[PDB]
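Participant: Below is a structure I'd like to ask you about.
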Number of protein chains: 6
Amino acid sequence: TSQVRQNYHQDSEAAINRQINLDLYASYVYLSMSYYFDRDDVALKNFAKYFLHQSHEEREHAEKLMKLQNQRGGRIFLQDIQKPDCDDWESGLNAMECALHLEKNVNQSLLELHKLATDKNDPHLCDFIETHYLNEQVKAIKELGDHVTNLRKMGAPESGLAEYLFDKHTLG
Amino acid sequence: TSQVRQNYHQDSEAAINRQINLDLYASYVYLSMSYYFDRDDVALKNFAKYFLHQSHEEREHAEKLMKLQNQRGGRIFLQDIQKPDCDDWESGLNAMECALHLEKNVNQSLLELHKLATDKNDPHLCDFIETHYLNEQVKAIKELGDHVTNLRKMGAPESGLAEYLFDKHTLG
Amino acid sequence: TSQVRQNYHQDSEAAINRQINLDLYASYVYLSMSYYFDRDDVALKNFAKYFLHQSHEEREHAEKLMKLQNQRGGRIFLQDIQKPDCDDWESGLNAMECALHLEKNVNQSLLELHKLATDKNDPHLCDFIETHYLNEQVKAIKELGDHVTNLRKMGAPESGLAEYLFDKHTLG
Amino acid sequence: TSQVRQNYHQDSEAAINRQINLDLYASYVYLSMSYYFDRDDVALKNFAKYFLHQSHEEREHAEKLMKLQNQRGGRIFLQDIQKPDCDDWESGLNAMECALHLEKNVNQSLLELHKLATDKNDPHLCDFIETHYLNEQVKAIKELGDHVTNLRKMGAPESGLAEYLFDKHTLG
Amino acid sequence: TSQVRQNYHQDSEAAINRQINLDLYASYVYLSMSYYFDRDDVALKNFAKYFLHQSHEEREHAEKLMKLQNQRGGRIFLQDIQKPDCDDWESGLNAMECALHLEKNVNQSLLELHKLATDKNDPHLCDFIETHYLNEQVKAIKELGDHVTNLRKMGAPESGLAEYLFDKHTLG
Amino acid sequence: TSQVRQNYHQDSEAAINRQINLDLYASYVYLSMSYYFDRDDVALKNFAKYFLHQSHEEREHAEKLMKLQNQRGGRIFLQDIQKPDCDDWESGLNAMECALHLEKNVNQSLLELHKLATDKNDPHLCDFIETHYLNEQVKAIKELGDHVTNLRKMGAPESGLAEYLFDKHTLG
Ligand SMILES: [Ca+2]
Ligand SMILES: [Ca+2]
Ligand SMILES: [Ca+2]
Ligand SMILES: [Ca+2]
Ligand SMILES: [Ca+2]
Ligand SMILES: [Ca+2]
Ligand SMILES: [Ca+2]
Ligand SMILES: [Ca+2]
Ligand SMILES: [Ca+2]
Ligand SMILES: [Ca+2]
Ligand SMILES: [Ca+2]
Ligand SMILES: [Ca+2]
Ligand SMILES: [Ca+2]
Ligand SMILES: [Ca+2]
Ligand SMILES: [Zn+2]
Ligand SMILES: [Zn+2]
Ligand SMILES: [Zn+2]
Ligand SMILES: [Zn+2]
Ligand SMILES: [Zn+2]
Ligand SMILES: [Zn+2]
Ligand SMILES: [Zn+2]
């Protein structure tokens, strides 16, 4: 047992390792999305930039969880980072829809982690999740919903003009 | 023989003179494209500016090759700069397509020059071409592909609105 | 075929995708090493910082290759990022030894890629690898050899004092 | 007919296209002269610089005429830019003599254009030529006469010392 | 075998040691030339300064090769630095001619080294030579050709006035 | 006889040429020592820096003697710069010991030169040696004695920790 460990259940430790993997996976999804928009036959530079920023943010989320693991005296166990489900993300609108689904999945995992921390009477872990993760997710989900709505209302994905203008006026 | 000449094959010297002409020709194509967009019945100022910048860049490419010729002790032999194949370039999209074709042709010539320099065991000439020309071409070709893609997706050439907005938001 | 593709062999395209995965894997190895040194029972903050910097650098290497893939009109195909071979990296000296082995493996892959690019008469790809990757590797390998030498001469891994002082005076 | 065209004779339009070619040709002559002085067996850097500046100026003259063509609703028709009559320009003095002859030829063409514009009662075109071209030519011709005189008085072309010192003290 | 050594042939290692000696020798030649012009019966201060700068540059070339040797895990083996072939360098023009010959000899050695590196499939060493040495030599050779040409055209070595004025106006 | 020569014995002139060679030799010894510490299996960067600084200083000593030779109307005669006696310098302590021996040898030569200048009633040469060389040597010898003492007291060469810490705290 770590000399620092206190009130940290093995189930919590395992759940944190799963969440580290999930955040790394989300980083990889967004990396894949970014460079899709960098293709010469897609060529939406601000979609590419937006998703690349998202990728780096998700990696930061994972690193903060790794720091948390060690702070609490848990032991980090890394797993493979699965390749994303898609190689081709179709359109700006489809990528945004996929991102919205991803962020809702990450939120679900975080809510399950918070329930576990509550069940194990770990108020430090509860606070960590609330403070650093839950409002971040609510904001991310709202932003992506807003993007999806605008792209749909403008006439995406069929209107390449809509995605072009959204790239310039919202993401640029 | 020049007092400076060393390891510089006559075939390389001749190929450099051909490339000087090709870069001057590309400068002239882009000059012609620029002022097409300056016509009162075309009137896309940022297309005009983009192509004029391209023209001056290609002239710089030629001047650097002229400098190289003299650095190696070769002798510059200039040829006529042929007028471009078109007087009227049709549309922004067509001009961009033509530019993409031109840059791919220039790249092909440069790759043939690099093969020649390799066959003649001229590592200085190989390096000169790699350093100053080959990645420049890859970037130019990628940029023009990106432009063509966006113009097509926006609905050019039929949508005069698309070309107008591209002129403002991408080239301006 | 991409509108930008020129002189880019399918074998090169595939090799670039393998190298993207290898650089992502190296990023993950270094991430794992970093947080090992962040453990309360290891507690070498400058080893942690050094490896975290390495991790971010390797991710940048991968992103530049992804950019290259698209520049040349190739298509990025991502694969799983395998978890590193170790969860516990033993000591500062052992981690440095492992890093040296990793960087030599990455270098070997890059040298094989350069041979392939040479065999396929792709001077742009050759130049890209020389310019951005090969001297980076030679420097990384030299730096890690230097670190290993100093740690060994100081009496690591048996001397926890040696690793402490190296952490402060070399990595800090 | 262009929506902007007013009081612009077809003969004037054609003469402007001829003058565009002549200014491009003069740019090319001066380009050729510049790099002659950049040869290792000539090696007069300030002669090279002087002629290169002249080359860029003549290109600017052509671009301003292209702008004029479009301003008046005429249509630009480009022709081949002929290679200069010489590959080797002999000496500083000979190049200056050749430049003086060239500038007098360009002036003659411009005076013929002004006569045409006068005959066609085109005061805007008359003013354009007077304002932007005729005093430019008188100054260029005077400067080149002055240079020729000094080079001759100093003992060029036979005195390589004279051309060396002129390069330093007048052109540098 | 060095822990850093990878893809570095023993022939390459030996050739690098020969090149280190050659660059040190060139440094010594230029040192000797510099102080010749510092003699009271020669007294060309800017020739002295020019050659002294050259001397320090050649020493830097050698130090960078020594660094390269160690970077690749090769072992530096120094040899005697031979005294130059001349004690008295005759005139500014003769020294410049001798320097031109020296730089062409150094270039030949570097081209042979590049051929060896190519034959041994050492792209890092090829790149190192191209990047740091080959264009440096082409520039040095061109500069010295230019100097020789000017000195000859001005009437050196017979005209002590020519060498005096060249010292002031070109080297000063 | 030089027009500047006055009270300068041929024996003094010859002794100055020997001293120029000795200072160049000392520069080469220190160059060799520097890059030994740059080896991946030695890896003491501040030892490397210290010896490289020493090398450049000794070269400056030689250049000042070359200047002196010419000031007095003597004629510089260069000799081969012998390679140092060692390729491998063993340890920081051994290199410092070798440097101390070298500086004492250089001092002995300078004291013999001063005796010669005294015997030849050359007070300018006596002053030159006192002013620029003798206290420089006393300081260099004292500094190297101090270094040797500290390295020995710390437990070098057997303690790689001692040499590591000396490198950081004294030479860094
Ligand atoms: Ca996010
Ligand atoms: Ca999988
Ligand atoms: Ca271009
Ligand atoms: Ca024609
Ligand atoms: Ca690295
Ligand atoms: Ca696995
Ligand atoms: Ca002019
Ligand atoms: Ca013709
Ligand atoms: Ca008027
Ligand atoms: Ca040089
Ligand atoms: Ca000898
Ligand atoms: Ca290269
Ligand atoms: Ca010293
Ligand atoms: Ca010897
Ligand atoms: Zn996240
Ligand atoms: Zn808008
Ligand atoms: Zn070009
Ligand atoms: Zn990497
Ligand atoms: Zn003109
Ligand atoms: Zn050199
Ligand atoms: Zn000394």
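Throughout, chain C uses Swiss-Prot numbering, with the displayed residues spanning 6-177 in order.
How was it done? The header gives X-ray crystallography, 1.6 Å.
Note: Cβ is positioned from N, Cα and C throughout, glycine not excepted.
Relevant sequence annotations retrieved from Swiss-Prot are reproduced here:
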BINDING   C:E63, C:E108, C:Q142  Fe cation 2 binding site
MUTAGEN   C:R23 to A  Abrogates interaction with NCOA4. Fails to localize to punctate lysosomal structures
MUTAGEN   C:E108 to A  No effect on iron binding but the oxidation rate is severely reduced; when associated with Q-87
Participant: Using Cβ atoms only, which residues of the same chain lie under 8 Å from C:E63 (Fe cation 2 binding site) while being at least 6 residues apart in sequence?
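Facilitator: C:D28, C:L29, C:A31, C:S32, C:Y35 - these are the non-local Cβ neighbours of C:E63 (Fe cation 2 binding site), listed in sequence order.
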Participant: For C:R23 (mutagenesis position), which residues of its chain lie six or more apart in sequence with Cβ-Cβ distance below 8 Å?
Facilitator: C:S114
Participant: Cβ distance under 8 Å to C:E108 (mutagenesis position), same chain, sequence separation 6 or more: which residues?
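Facilitator: Within the chain, C:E108 (mutagenesis position) has Cβ neighbours under 8 Å at C:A31, C:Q142, C:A145, C:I146, C:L149.
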Participant: What other residues of this chain sit with their CB within 8 A of the center of the CB atoms of C:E63, C:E108, C:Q142, the recorded Fe cation 2 site?
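Facilitator: Residues close to the Fe cation 2 site, other than C:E63, C:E108, C:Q142: C:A31, C:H66, C:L107, C:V111, C:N112, C:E141, C:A145, C:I146.
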